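Novice: Mind looking over this structure? Questions follow.
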Amino acid sequence: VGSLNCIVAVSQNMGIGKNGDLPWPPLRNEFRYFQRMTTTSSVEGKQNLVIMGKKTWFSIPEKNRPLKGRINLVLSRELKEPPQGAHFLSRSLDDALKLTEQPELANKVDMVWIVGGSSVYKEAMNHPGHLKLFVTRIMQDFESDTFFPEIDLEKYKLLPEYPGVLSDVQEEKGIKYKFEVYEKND
Ligand SMILES: NC(=O)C1=CN([C@@H]2O[C@H](COP(=O)(O)OP(=O)(O)OC[C@H]3O[C@@H](n4cnc5c(N)ncnc54)[C@H](OP(=O)(O)O)[C@@H]3O)[C@@H](O)[C@H]2O)C=CC1
Ligand SMILES: Nc1nc(N)c2nc(CNc3ccc(C(=O)N[C@@H](CCCNC(=O)c4ccccc4C(=O)O)C(=O)O)cc3)cnc2n1
């Protein structure tokens, strides 16, 4: 089993997507951060398991799938055979987790990352115990149509200076943004 983390990149107005896409111009260093965080395993030899919705999966340039050095798991109610390149296809979130309990995935998985979308987040956030949130805050407003569930600052404790996370303000093409990490442990 192990560790359960969610990583999101959100506009000032809580927008995460637009048109089966990202609302802002591509920020490589975020994408190189999303990549590094998801990939980095604690214990040597173990890999990270990343879970995403269907639409999220097909939004990675066909090029990029699966996301190398991680187990690619995709949720769908509808598909019957895992997507081309995915390694696991599950029907519910809870099955995805139930998957990692399996002694055959017990030794090979480290951290689980909920990399989106929009509903995985929400039931992933209502799930008891410990959960860490890795929020990139674009310090601007974007025109979005799918949004991130509000952080319950009295349920979620925003951690000041965490390991391997550059706590300061960034800029890529005039867009300023920072790396945050919220925790909950009830
Ligand atoms: N900026 C960011 O950090 C992020 C941005 N995005 C962007 O936002 C949008 C993603 O949209 P979103 O609508 O949230 O779509 P998702 O990618 O979550 O796709 C939802 C589809 O996936 C399946 N699915 C999703 N959640 C579940 C579940 N909990 N159990 C079972 N099946 C599930 C269903 O599939 P089916 O109908 O196939 O059964 C549902 O139609 C895109 O624009 C994407 O680019 C997405 C993630 C992070
Ligand atoms: N914080 C955060 N949280 C999320 N949940 C999240 N979700 C998404 C969903 N949509 C994508 C799209 C693409 C990729 C992807 O492609 N991922 C590769 C590496 C890309 C690296 N890099 C590059 O940009 C790059 C690197 C070298 C040369 C060229 C390029 C280029 O994109 O042009 C990987 O291996 O992880 C992942 C998710 C996007 N952003 C997010 N941000």
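Just so it is clear, chain A uses Swiss-Prot numbers, and the residues here are 2-187, in order.
This deposition comes from X-ray crystallography, 2.5 Å.
Any Cβ shown, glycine's included, is placed from N, Cα and C.
From Swiss-Prot, for reference:
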type: BINDING; residues: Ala10, 16-22, 55-57, 77-79, 117-124; note: NADP(+) binding site
type: BINDING; residues: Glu31, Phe32, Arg33, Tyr34, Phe35, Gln36, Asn65, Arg71; note: substrate binding site
type: DOMAIN; residues: 4-185; note: domain 'DHFR'
type: MUTAGEN; residues: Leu23 to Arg; note: Strongly decreased affinity for methotrexate. Decreases catalytic rate constant 200-fold. Decreases affinity for NADP and dihydrofolate over 10-fold
type: MUTAGEN; residues: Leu23 to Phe, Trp or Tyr; note: Decreases affinity for NADP and dihydrofolate over 10-fold
type: MUTAGEN; residues: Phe32 to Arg; note: Reduces catalytic rate 5-fold. Reduces affinity for dihydrofolate 9-fold; when associated with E-36
type: MUTAGEN; residues: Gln36 to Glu; note: Reduces catalytic rate 2-fold. Reduces affinity for dihydrofolate 9-fold; when associated with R-32
type: MUTAGEN; residues: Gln36 to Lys; note: Increases affinity for dihydrofolate about 3-fold. Reduces affinity for NADPH about 3-fold
type: MUTAGEN; residues: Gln36 to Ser; note: Increases affinity for dihydrofolate about 2-fold. No effect on affinity for NADPH
type: MUTAGEN; residues: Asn65 to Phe; note: Increases affinity for dihydrofolate about 3-fold. No effect on affinity for NADPH
type: MUTAGEN; residues: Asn65 to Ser; note: Increases affinity for dihydrofolate about 15-fold. No effect on affinity for NADPH
Novice: Give me the non-local Cβ neighbours of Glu31 (substrate binding site): same chain, 6+ apart in sequence, Cβ-Cβ under 8 Å, ordered along the sequence.
Specialist: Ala10, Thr137, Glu173, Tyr178
Novice: Using Cα coordinates, what distance in whole Å links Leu23 (mutagenesis position) and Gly118 (NADP(+) binding site)?
Specialist: 12
Novice: Looking at the recorded positions listed here (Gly18, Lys56, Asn65, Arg78, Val121), whose Cα lies nearest to that of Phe35 (substrate binding site)?
Specialist: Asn65
Novice: Of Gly21, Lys56, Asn65, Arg78, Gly118, which recorded positions are close to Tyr34 (substrate binding site), meaning a Cα within 10 Å of its Cα?
Specialist: none
Novice: Distance between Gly18 (NADP(+) binding site) and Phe32 (mutagenesis position) at the Cα atoms, whole Å?
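Specialist: Here the two Cα atoms lie 15 Å apart.
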Novice: Could you tell me which of the recorded positions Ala10, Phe35, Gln36, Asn65, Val121 have their C-beta within a distance under 6 angstroms of some atom of ligand 2?
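Specialist: Once distances to ligand 2 are taken from each Cβ, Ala10, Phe35, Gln36, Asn65 fall under 6 Å.
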Novice: Within 10 Å of each Cβ, count the other Cβ atoms and name the one among the binding-site residues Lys56, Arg71 with the highest count.
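Specialist: Within the set of binding-site residues, the most crowded position is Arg71.
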Novice: List the recorded positions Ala10, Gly18, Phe35, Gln36, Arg78, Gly118 whose Cβ sits under 6 Å from any atom of ligand 1, in sequence order.
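Specialist: The qualifying recorded positions are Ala10, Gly18, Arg78, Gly118.
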Novice: In whole Å, note down how far the CA of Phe32 (mutagenesis position) lies from the CA of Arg78 (NADP(+) binding site).
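Specialist: Given the Cα positions, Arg78 (NADP(+) binding site) is 28 Å from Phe32 (mutagenesis position).
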Novice: Counting across all protein chains present, how many other Cβ atoms fall within 10 Å of the Cβ of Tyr34 (substrate binding site)?
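Specialist: I get 20 for this one.
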Novice: By Cβ count within 10 Å, point out the most packed of the mutagenesis positions listed: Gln36, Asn65.
Specialist: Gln36
Novice: Please identify, from the binding-site residues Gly18, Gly21, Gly118, the residue with the sparsest Cβ neighbourhood, meaning fewest other Cβ atoms within 10 angstroms.
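Specialist: Comparing Cβ neighbours within 10 Å for the binding-site residues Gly18, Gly21, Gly118, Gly21 has the fewest.
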